[PDB]
Amino acid sequence: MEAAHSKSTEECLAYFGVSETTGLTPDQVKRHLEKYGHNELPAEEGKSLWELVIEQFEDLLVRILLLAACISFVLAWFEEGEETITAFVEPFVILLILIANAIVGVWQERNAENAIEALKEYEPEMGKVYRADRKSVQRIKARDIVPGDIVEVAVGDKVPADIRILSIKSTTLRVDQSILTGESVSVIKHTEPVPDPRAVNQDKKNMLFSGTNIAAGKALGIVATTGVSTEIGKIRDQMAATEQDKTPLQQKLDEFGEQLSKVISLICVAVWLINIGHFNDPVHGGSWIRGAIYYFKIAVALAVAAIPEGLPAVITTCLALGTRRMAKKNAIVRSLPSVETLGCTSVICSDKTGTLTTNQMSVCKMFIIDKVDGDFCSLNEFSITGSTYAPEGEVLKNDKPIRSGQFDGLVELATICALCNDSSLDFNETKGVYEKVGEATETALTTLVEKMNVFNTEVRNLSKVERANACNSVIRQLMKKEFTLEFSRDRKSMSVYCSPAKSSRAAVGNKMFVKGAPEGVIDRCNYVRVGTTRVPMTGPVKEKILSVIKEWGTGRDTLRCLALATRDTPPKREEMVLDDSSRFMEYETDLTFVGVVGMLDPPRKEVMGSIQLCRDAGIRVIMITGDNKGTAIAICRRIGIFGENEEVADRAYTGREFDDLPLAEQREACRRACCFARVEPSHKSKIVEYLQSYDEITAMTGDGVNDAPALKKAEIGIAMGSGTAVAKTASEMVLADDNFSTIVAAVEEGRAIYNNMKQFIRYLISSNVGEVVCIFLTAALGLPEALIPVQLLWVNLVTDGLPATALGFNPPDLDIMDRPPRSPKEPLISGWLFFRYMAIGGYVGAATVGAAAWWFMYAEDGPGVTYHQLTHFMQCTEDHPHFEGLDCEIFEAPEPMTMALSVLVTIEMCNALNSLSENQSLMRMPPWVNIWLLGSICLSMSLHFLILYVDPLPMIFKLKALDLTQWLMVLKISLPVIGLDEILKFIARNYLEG
Ligand SMILES: Nc1ncnc2c1ncn2[C@@H]1O[C@H](COP(=O)(O)OP(=O)(O)O)[C@@H](O)[C@H]1O
Ligand SMILES: CC(=O)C1=C(O)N2[C@H](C1=O)[C@H]1c3c[nH]c4cccc(c34)C[C@H]1C2(C)C
Ligand SMILES: [Mg+2]
């Protein structure tokens, strides 16, 4: 049953053909349960760390390194015999690494709880129904409740499904819809039909939402809807249908994988296009099976040479070192990768209260009527001092303390403020400061009537706790509060019925004390109180009163105002239908305006500047809020969302305004919009959506399951420390302190973490372009492979591994925040940056081939046969060009391999320095700025040395320590790269700029 709130109580029974007294027949419970299904949310879709690992191996590159592991096996030999112990490492090291890389994409790549799974913690187990096949209140599994059947809720219950209230058995009924909203204060319910078919949840005051708690009272009602069809069930369903996109990194990293997988099997057919000459060899001679086996050593070599295998380990380290770093600045980031996407944040929508402002509301201007004669309408207006809830501060007229109670009207102003108030102060003994109890707005009122002190109650001889609510009390002695008519968005006010108590003066009857939004309250006064007299409300009087409320609210004070009026002669106690919330506004009529108080909710000292920081960072801030559009805008100026004078006509919208536009101009309104006043949570989704239709990366605050759907949709959902459970689960980032500037900080950190990533990502790659171009020479010119698998793995995992990581501690630009947000269409390698890493890659693919074969050519202690056609023969089936002598097998010597390896490692340690900045010379950007890059190189070399003289290692790497003459040739052929680099830096600096 869909629009239940809008049907009469009988209409709802007539709809399910059920008797409020008896309940659902055990037949109906059958047919129904068939029509509607069970009162549960669909079961989890499932996961598992075994199919999670299997999912990682389906990737293209991890398909290749696993193919190279297959070939690494079909290269050696068959099944068991005896021992040449040393051998099978090359296929076992990769298979080790892959498992230790799949694993790293999981148990520190958190992929676990979702805000959708959280929504199975506010669906209850047990509910209480009245079916026909008993007579007592049979408690059943919530899961088995179903539309139509009668239900019983009492204080402390979790509401089991969405329920149209039938009758309230207790005095009143108070529900706690925190989960949806977040606003501790419970709400009153009634049974009248809310007759508008499309009423928001805030206004469905005869309904209980599944997941809510009864906070007082006890009622019986009929289930309107269950399962996915309840209000919380529908929020579940929106988050279900959300397509969750990958980050701008994992997206362009994935098309790097595809580009790398395409290049490998393009070189593995390009090497073939150069060995096509083998078709001209004799049918007899050389090794058939052997022919096949060769091409498979270079394939495997080409596999490992273009990977960068460390990458994963490095990234993960870098991100996990970012999380710990943002947590210090109060940003809890939950999703790992979120830290990179945090860096392209284009737009930030923040809630006002609590994030932009401190929710420390206090009154600080107020006025009453002074005198009224024809047109002259003079006001009598004061100011209050004190930002806190503490009863410390003073009232001043004409900028100078006055004793509040000498003004008759100020008495009334305080009387209403105290009696028409549902909140209160408390002194906290621990912190040593006052506490609000209830609404912030109301508690501010309670603090006022304290500062005011209209009766001159002795207050300085009281104690911190006793005095908090002192004068309020005195006033609660004066009038007795019978009943009270709660607030409703609908009439925008609230009022309490009061009768006098002891030997007072009031008499002849009692009064209603109304307190609500202006116009609302003012449009309902026929009389104005001037002093203790009263006179009829006139145009000129009204126009004053409004002119000032407008000035205060829309001024540079940005005050929120309340009108305070009284019904001097109220309806008879037995004339008002107190269950009929719809009729509350008529009882609040024919009021007498008493006066207006205006309060403030100060913007965080921090935010002002933070906002500016985003201006310069090129990122847009949108402030969502609940103030009226006028004051909404005025707060925007004050925090500098807008300039103090500038146009804003089509830049701020309200809830209703925004709804009145057809989609095209809603979509439009979103790229220029900065401020939304009085919005539905419904809109937060629509706004995120629209912002994305503009490829904006959107940070979005919100709390309560109401805002869960948009914290999901937003690239960066942001919950609050103080927030609800579910909201947090829906976000990717949580402000431990709720501060808006905590967002801004985190976006800058994320800006820096991505910048440093762009670096070491290109560094680790820079090697792989070299390592290949090396093995392309050692194959294209037919020498002996200067580098093999088990060497390269060490370089990519460990040799470059420590320096790449240490490049994640680089000192961030001093204009890191003074440049526009980086696009999500930026490629990590492009323009002059491609030809700079095809040079450095084309230089390493030469220097590792030069100095190694140089041991086969120009060496002293090595067989130095210059131009000995190493290209012609590595078969030695002939042994004709080498007449006398008996030794071929020196082509598998450890020393030449050790020449290439020492060239690489050292160039890498050079190129690591070349990364510390993109276009600053090592002259301008000193190598000793990153103390952790120097520290890493240090540890990198002392590993190149370790694997050379601790004998097990150099035997396994197939190496042997080079002589001191074989150490200088390295530095002769290695260092020159820092020189090729600098030339490129000062060029892109000085002829590729403009
Ligand atoms: N859509 C609306 N229509 C009318 N008034 C509203 C609406 N949204 C909120 N308000 C009022 O605005 C007041 C201030 O909202 P605010 O403190 O911004 O809310 P929030 O917790 O969303 O920040 C709320 O107390 C509520 O009384
Ligand atoms: C077993 C496992 O899950 C993984 C891995 O073990 N790896 C990565 C990978 O995801 C591989 C990969 C996929 N896409 C890219 C882009 C850039 C770099 C890499 C990759 C490294 C790859 C490898 C094999 C190290
Ligand atoms: Mg809020």
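Heads up, header says this was done by X-ray crystallography, 3.2 Å.
Just so it is clear, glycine is given a Cβ too, placed from its N, Cα and C backbone atoms.
According to Swiss-Prot, the protein has these features:
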type: ACT_SITE; residues: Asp351; note: active site, 4-aspartylphosphate intermediate
type: BINDING; residues: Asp351, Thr353, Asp703; note: Mg(2+) binding site
type: BINDING; residues: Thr353, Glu442, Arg489, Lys515, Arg560, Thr625, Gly626, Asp627, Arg678, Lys684, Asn706; note: ATP binding site
type: BINDING; residues: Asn768, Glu771, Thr799, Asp800, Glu908; note: Ca(2+) 2 binding site
type: MUTAGEN; residues: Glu309 to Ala; note: Interferes with conformation changes that are essential for ATP-dependent Ca(2+) transport
type: MUTAGEN; residues: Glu309 to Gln; note: No loss of calcium binding. Strongly decreased rate of phosphorylation of the active site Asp residue. Interferes with conformation changes that are essential for ATP-dependent Ca(2+)transport
type: MUTAGEN; residues: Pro789 to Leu; note: Almost complete loss of Ca(2+) transport activity because of reduced Ca(2+) affinity
type: MUTAGEN; residues: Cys876 to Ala; note: Loss of ATP-dependent Ca(2+)transport
type: MUTAGEN; residues: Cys888 to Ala; note: Loss of ATP-dependent Ca(2+)transport
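On the structure: features taken from Swiss-Prot.
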{"residue": "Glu309", "record": "mutagenesis position", "DSSP class": "coil"}
{"residue": "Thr353", "record": "Mg(2+) binding site", "DSSP class": "helix"}
{"residue": "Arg489", "record": "ATP binding site", "DSSP class": "coil"}
{"residue": "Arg560", "record": "ATP binding site", "DSSP class": "strand"}
{"residue": "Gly626", "record": "ATP binding site", "DSSP class": "coil"}
{"residue": "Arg678", "record": "ATP binding site", "DSSP class": "coil"}
{"residue": "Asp703", "record": "Mg(2+) binding site", "DSSP class": "coil"}
{"residue": "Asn768", "record": "Ca(2+) 2 binding site", "DSSP class": "helix"}
{"residue": "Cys876", "record": "mutagenesis position", "DSSP class": "coil"}
{"residue": "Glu908", "record": "Ca(2+) 2 binding site", "DSSP class": "helix"}
With respect to ligand 2, which members of the recorded positions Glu309, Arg678, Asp703 satisfy a Cβ distance under 6 angstroms to one of its atoms?
-> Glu309
Chain-internal residues near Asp351 (active site, 4-aspartylphosphate intermediate), provided their CB is under 8 angstroms and they sit 6+ positions away = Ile624, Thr625, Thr701, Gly702
Distant-in-sequence Cβ neighbours of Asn768 (Ca(2+) 2 binding site), under 8 Å, six or more positions away = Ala305, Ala306, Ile307, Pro308, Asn796, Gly841
Ligand 1: which of the recorded positions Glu309, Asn768, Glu771, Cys876, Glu908 have a Cβ closer than 6 angstroms to it?
-> none
Which binding-site residues from the list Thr353, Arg489, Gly626, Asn706, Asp800 come close to ligand 3, meaning a Cβ under 6 Å from one of its atoms?
-> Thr353
Cβ-based neighbourhood (8 Å from the centroid) of the Ca(2+) 2 site, residues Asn768, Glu771, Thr799, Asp800, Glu908 excluded = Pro308, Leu764, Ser767, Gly770, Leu792, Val795, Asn796, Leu904, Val905
In which DSSP state, out of helix, strand and coil, do we find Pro789 (mutagenesis position)?
-> helix
Do me a favour and check the Cα-Cα span between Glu771 (Ca(2+) 2 binding site) and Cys876 (mutagenesis position); whole Å is fine.
-> 28
Could you tell me which of these binding-site residues, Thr353, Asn706, has the greatest number of Cβ atoms within 10 Å of its own Cβ?
-> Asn706
Over all pairs in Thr353, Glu442, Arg489, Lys515, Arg560, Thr625, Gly626, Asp627, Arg678, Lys684, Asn706, the listed ATP binding residues, work out the largest Cα-Cα distance in Å.
-> 30
Between the C-alpha atoms of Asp703 (Mg(2+) binding site) and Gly626 (ATP binding site), the distance in angstrom, to the nearest integer, is 14
